[PDB]
Amino acid sequence: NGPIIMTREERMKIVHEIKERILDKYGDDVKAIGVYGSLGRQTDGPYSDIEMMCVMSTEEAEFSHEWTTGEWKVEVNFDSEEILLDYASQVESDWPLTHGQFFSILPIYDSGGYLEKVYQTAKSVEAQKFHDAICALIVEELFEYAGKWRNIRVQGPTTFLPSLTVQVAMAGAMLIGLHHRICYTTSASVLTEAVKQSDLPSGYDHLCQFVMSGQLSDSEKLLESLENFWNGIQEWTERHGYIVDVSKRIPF
Amino acid sequence: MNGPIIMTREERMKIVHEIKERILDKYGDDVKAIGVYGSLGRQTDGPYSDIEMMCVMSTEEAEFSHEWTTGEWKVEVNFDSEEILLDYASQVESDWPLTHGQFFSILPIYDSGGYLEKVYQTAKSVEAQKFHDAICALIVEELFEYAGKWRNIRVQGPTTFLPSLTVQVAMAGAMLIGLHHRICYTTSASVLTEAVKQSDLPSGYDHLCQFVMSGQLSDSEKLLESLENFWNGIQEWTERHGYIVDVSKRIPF
Ligand SMILES: [Ca+2]
Ligand SMILES: [Ca+2]
Ligand SMILES: [Ca+2]
């Protein structure tokens, strides 16, 4: 029947049942249990899934249980303190999408201030890591997407252009999120929050309008808008000092 | 950088061999094999395609990569020990149809002892249970989650997320189809076109892909209807093929 509507009180009842199950099963190996995501922020919608995190004392612990009841869905991640802290301090290309977890933790069980430590680690990441992540995103994603749509212009298929344009808009949102060091609230709010930030690359707002309105059938206009955004990227990185090394033909 | 420039396969292969000689110079007899994959590996590279290369190392626990651009072209070279690579080649994730075509597109450039053939044999010999498990996980981890997201959109917005969400659902449906038929899509651009040509699709998937491929994603009510129809098709299809776990308990551990 798919996911059903639930109240925040019903979801918190489920969360506390899962907390008791975790403590019953894993005992003294549990350091902390938290709720994150929309429920952690107390902004869960009628149909939201449930996301929980556990900090384990066991070295190298890294597993998860993710299931449905037919009516709702739960994901519980189990990590050692060291593994969780390392993950909280790594800035990947999709950091603005993934690390909102650490700014939305609602502690429900904690034997020693562990979840507060995780939050402090996540918020204290040095500026250089975002600089590195931005330069990596330009090479690994945006430059690659530019080749993809330039291939489409000369040989098709234009049937990929709507999906690719969605992917380019999301990559630009990651670029903006890394620059401003902000984690988007939900996947649904990524594009709306991205285009409200200051110092956007030129052409990004215009590109996102096609994506947000769903008007992705004019292939020529999309290709022109993608090229305009790609040009805006170049000027923007120059403005903010996100300079990619292009000097080495083989960098090893 | 003016972005990716037009190149011929001849020009791209010239770059590939320059990279090969550097790899052999630097790592020497620790290099067991070097291959090209992707579109260049398939001899179907387009004018603007990037370059992807793989290196099998003899070195214990070797696992690194170099990914760079010259401003005109972009290269990624992955270096893995044989055991690490073969383990990766036999692991089936939700995006297996998108990642593992690599192992069916190897163009051998250097090979000291049948290593690249071994990689290919490992990738093509994955047990059926791993695809069954990956499909059941994909249903929970992505499709069920997406259903909650678009039902939230129906009742509280934002509809500005619906075109992107519909694209993501179509892609997840393509992963489901690719796992079921054991097929790896050639390129990112051909995922949906290849997916809808497979047999025995969940009901509603063709209609959903029609919105995504045409780019006509502005009618939110039509998208929501199409998504629910595909979600109904998922229920019927997974049940008919046995991609079903017991969901009766609130906590299954
Ligand atoms: Ca790539
Ligand atoms: Ca790798
Ligand atoms: Ca999730």
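Residue numbering for chain A follows Swiss-Prot, covering 2-253 in order.
Cβ atoms here come from the backbone N, Cα and C positions, even for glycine.
Among the features that Swiss-Prot reports, active site, proton acceptor is placed at A:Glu145. Its Cβ placed at the centre, A:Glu145 (active site, proton acceptor) has 20 other Cβ atoms within 10 Å. Reduced to three states, the DSSP call for A:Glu145 (active site, proton acceptor) is helix.
Summarising the annotation, Swiss-Prot assigns ATP binding site to A:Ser39, A:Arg42, A:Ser49, A:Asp50, A:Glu52, A:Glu145, A:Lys149, A:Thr187. All chains included, 22 other C-beta atoms sit within 10 angstroms of the C-beta of A:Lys149 (ATP binding site).
According to Swiss-Prot, the feature neomycin B binding site maps to A:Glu52, A:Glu67. Around the Cβ of A:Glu52 (mutagenesis position), a 10 Å sphere holds 21 further Cβ atoms from the protein chains shown.
Taken from Swiss-Prot, the feature kanamycin A binding site covers A:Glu67, A:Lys74, A:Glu76, A:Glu141, A:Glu145, and the record attributes it to experimental evidence.
DSSP assigns A:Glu52 (mutagenesis position) to a strand segment in the three-state reduction. Quoted from Swiss-Prot, the note attached to the mutagenesis of A:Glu52 to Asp states: Weaker binding to neomycin, active in crystals; in association with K-130.
The C-beta environment of A:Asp80 (mutagenesis position), restricted to residues of the same chain at least 6 apart in sequence and closer than 8 Å, consists of A:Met54, A:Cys55, A:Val56, A:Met57, A:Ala62, A:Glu63, A:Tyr88. Among the sequence features in Swiss-Prot, the mutagenesis site A:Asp80 to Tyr is noted as follows: Increased thermostability, catalytic activity at 70 degrees Celsius; in association with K-130.
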For this session: Taking chain B as the partner, extract the recorded positions from A:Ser39, A:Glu52, A:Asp80 whose Cβ is under 8 Å from a partner Cβ; order them by sequence and answer 'none' if none remain.
Result: none
Seminar exercise, completed: Note: in the chain of A:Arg42 (ATP binding site), residues six or more apart in sequence with C-beta under 8 angstroms of its C-beta are A:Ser105, A:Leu107, A:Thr186
For this session: Please name which of the binding-site residues listed here, A:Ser39, A:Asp50, A:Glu67, A:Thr187, is nearest in space to A:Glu141 (kanamycin A binding site), Cα against Cα.
Result: A:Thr187
For this session: Specify the nearest of the recorded positions A:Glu67, A:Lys74, A:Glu145 to A:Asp50 (ATP binding site), where nearness means the distance between Cα atoms.
Result: A:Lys74
Exercise. Relative to the Cα of A:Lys74 (kanamycin A binding site), which of the binding-site residues A:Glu67, A:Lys149, A:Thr187 have a Cα no more than 10 Å away?
Worked result: A:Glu67
